[PDB]
Amino acid sequence: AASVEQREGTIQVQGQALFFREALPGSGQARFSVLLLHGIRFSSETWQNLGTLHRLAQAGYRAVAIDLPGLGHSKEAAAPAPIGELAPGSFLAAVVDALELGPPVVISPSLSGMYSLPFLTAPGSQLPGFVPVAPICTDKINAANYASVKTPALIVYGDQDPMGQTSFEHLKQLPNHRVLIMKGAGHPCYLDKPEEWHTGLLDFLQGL
């Protein structure tokens, strides 16, 4: 195909440089943008090697994966908050603004929950789609705020992941959601069953 991918992996966000990898259609046109976050043991590089950025690009989407503060090639950036608490919801807004992605579908697994959830619930921040993958901090957002989010959600998790069921109890409070349970998969379920993950993901993005 004619998929263009760049890793100018550098944008200034709240005074710090963050690394990012990107893949887009090539014509330069895309239905909308998809922002991918990562777990503490991974980074944007994991999405690249898994083929996700490329897959999404050839399907007509602009795919952008960043490295969160202190991880990956963003090692010298300082995290806005410590593991244990929510990061400012305005952090990802700055990210989106620097890359000029426009309202994006946010894929948020594990650790990134601390960044994505506060953003999903930020004032006036109505996203096109949200794809949580056993995020942390789901219990830090109260029912009232979850019920206020109208953005479509695809709750994905592996049935072998104890955080799957736990986080689901809170996430199910999202008004518009669908569940994608990956049988025989663990916490990083997208790595255990790539085909099932990519198929479910694309199917979801199509219905937006």
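Residues displayed in chain A correspond, in order, to Swiss-Prot positions 2-209.
A Cβ is built for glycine as well, from the same backbone N, Cα and C atoms used for every other residue.
Of all Cβ atoms in the protein chains displayed, 22 besides its own lie within 10 Å of the Cβ of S111 (mutagenesis position). As annotated by Swiss-Prot, active site, charge relay system applies to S111 (among others).
Taking the Cβ of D162 (active site, charge relay system) as centre and 10 Å as the limit, one finds 21 other Cβ atoms among all the protein chains shown. Look at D162 (active site, charge relay system): DSSP puts it in coil. Among the features that Swiss-Prot reports, active site, charge relay system is placed at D162 (among others), with the record citing a curator's inference.
Annotation source Swiss-Prot lists active site, charge relay system at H188 (among others). Just so you know, the Cβ of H188 (active site, charge relay system) picks up 20 other Cβ atoms within 10 Å once every protein chain is counted.
One mutagenesis experiment named in Swiss-Prot is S111 to A, and its note says Abolished protein-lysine deacetylase activity in vitro. Annotation note: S111 (mutagenesis position) sits in a helical segment as assigned by DSSP.
In this structure the C-alpha atoms belonging to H188 (active site, charge relay system) and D162 (active site, charge relay system) are separated by 5 Å.
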